[PDB]
Amino acid sequence: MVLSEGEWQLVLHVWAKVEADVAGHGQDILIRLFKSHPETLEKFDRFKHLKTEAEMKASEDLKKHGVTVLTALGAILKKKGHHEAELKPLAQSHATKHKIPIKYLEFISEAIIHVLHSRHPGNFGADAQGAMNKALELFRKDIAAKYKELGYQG
Ligand code: HEM
């Protein structure tokens, strides 16, 4: 898979909007993921005690982790597909430490797209969506490759 320059520009255009409230987005994205796919919460020792949306929104630590996740993702997308060095420490931790199947990266991808629509009603069109989808798909495929490289079936 390869994106056009056009597609990458739309991805980065949308990302600047995320970077205006990273905490806000990172918080909503984690919560969306936890709500839609509750089995993902169980992977988080620090958070799995959070039963409901209202509890999740009042956790400062969940908000902080959202910043962590979006910071790393942002550094990756900014590379426009030349992201191998950024991917390695990430593939390493999520494969060997955290034990996250690739299927869960598809779920958080869907969460990101949803939050982007919720947070940017008039901004985020069919085209930007198509671009973000391809960018996230690229990330998922290349991280799946790095899992296999480390000996893991993602
Ligand atoms: C765009 C997707 C993702 C990015 C960029 C990302 C990034 C990160 C980063 C930077 C960390 C902290 C350092 C590390 O442990 O590697 C982290 C920790 C973690 N990630 Fe992810 N992650 C992603 C998706 C997921 C998903 C889908 C799950 C589980 C369903 C997951 C589970 C975890 C866990 C359990 C930790 C350790 C959290 C802690 O207790 O501090 N990640 N992730």
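Cβ coordinates are placed from backbone N, Cα and C, and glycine is handled just like the others.
Positions annotated as nitrite binding site by Swiss-Prot, on the basis of similarity to another entry: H65. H65 (nitrite binding site) falls within a helical segment according to DSSP.
Summarising the environment of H65 (nitrite binding site), the number of other Cβ atoms within 10 Å of its Cβ, over all protein chains shown, is 17. The feature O2 binding site is assigned by Swiss-Prot to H65.
Under the heading heme b binding site, Swiss-Prot lists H94, citing experimental evidence as support. Taking Cβ-Cβ distances under 8 Å and a sequence separation of 6 or more, the neighbours of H94 (heme b binding site) in its chain are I100, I143. In the three-state DSSP reading, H94 (heme b binding site) counts as helix.
For the naturally occurring variant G122 to A, Swiss-Prot gives the following note: In metmyoglobin. Annotation for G122 (variant position): no spatial neighbours, criterion Cβ-Cβ under 8 Å with sequence separation of six or more.
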Secondary-structure category, per DSSP, in which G122 (variant position) falls: coil
